Amino acid sequence: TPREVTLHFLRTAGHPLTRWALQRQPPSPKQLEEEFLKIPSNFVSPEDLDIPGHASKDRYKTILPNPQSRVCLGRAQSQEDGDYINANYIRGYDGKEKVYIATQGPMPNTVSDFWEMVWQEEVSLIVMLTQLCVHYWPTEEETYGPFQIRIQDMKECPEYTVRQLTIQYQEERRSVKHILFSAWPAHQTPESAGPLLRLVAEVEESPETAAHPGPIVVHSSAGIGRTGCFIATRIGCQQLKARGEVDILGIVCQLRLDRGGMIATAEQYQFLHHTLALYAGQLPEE
């Protein structure tokens, strides 16, 4: 029943706020921290995961992908026998399936796994959140297992770099857009929310380039704190734009059902409210 209690909370908690309340009368910092601390982590224990050999492919022993939503790799790697990657499908706006994949930053031994996921899930956009983990993309051209990656273009913006990559598997070539957002330390927040919202706009402006729409890959070293903050921000912006309201509690609860631990800190939860209040004031009108 501890698990039942956890799952019931995450399915039912909610604090919808009109855009006016968000902008002009938000909950206090102490209210937001108390609210955040009530949310169950929904972390899976190593004992809950029966996937032999998975440990060598996790950056952090206690940060594991929930089994019901984990990404399983197909058999495109002739070198390895398992289907394991530390990554989860994440629902988006109104619970839409597989809008994102949240994953840890690749380690040297999981770089081929990462590109296999990108290929198999027809990913066309990767969002990386860091404070400037191995570089898994080339300066010019590298081969990772059966995948050749080449940089086609690279452009610099304030606080993010856009790379346009090509991924080749056999005679097939695909385009992948890669955005590296570079001033977000682990367990903390950016000093301002302006750049983050430009990153959100960059993401929204990105064309679909795959055969079928695929998840957006979002990662940061653990795949939960900054990763969770980014996805929550995008979903929150979508709610504000479509409905003139936002339920940030319910967004974080929906993310935690998909991957344990999403949004790592009360300060991050507070910054999420600030960022969304900023998005609300930037919305078009008079």
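Just so it is clear, chain A uses Swiss-Prot numbers, and the residues here are 66-197, 204-357, in order.
Method reported for this entry: X-ray crystallography, 2.0 Å.
For all residues, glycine too, the Cβ spot is worked out from N, Cα and C.
These features come from Swiss-Prot:
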MUTAGEN   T66 to A  Prevents dissociation of bound MAP kinase and enhances their dephosphorylation; when associated with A-93
MUTAGEN   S93 to A  Prevents dissociation of bound MAP kinase and enhances their dephosphorylation; when associated with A-66
MUTAGEN   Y125 to A  Strongly reduced catalytic activity
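Recorded features from Swiss-Prot, shown on the structure.
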| residue | record | DSSP class |
| --- | --- | --- |
| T66 | mutagenesis position | coil |
| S93 | mutagenesis position | coil |
| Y125 | mutagenesis position | coil |
Fewest C-beta neighbours within 10 angstroms among the mutagenesis positions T66, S93 belongs to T66
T66 (mutagenesis position) and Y125 (mutagenesis position), Cα-Cα, nearest whole angstrom = 27
To the nearest Å, Cα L197 and Cα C204, with 6 residues unmodelled between, lie apart by 10
Report, in whole Å, the straight Cα-to-Cα distance of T66 (mutagenesis position) from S93 (mutagenesis position).
-> 32
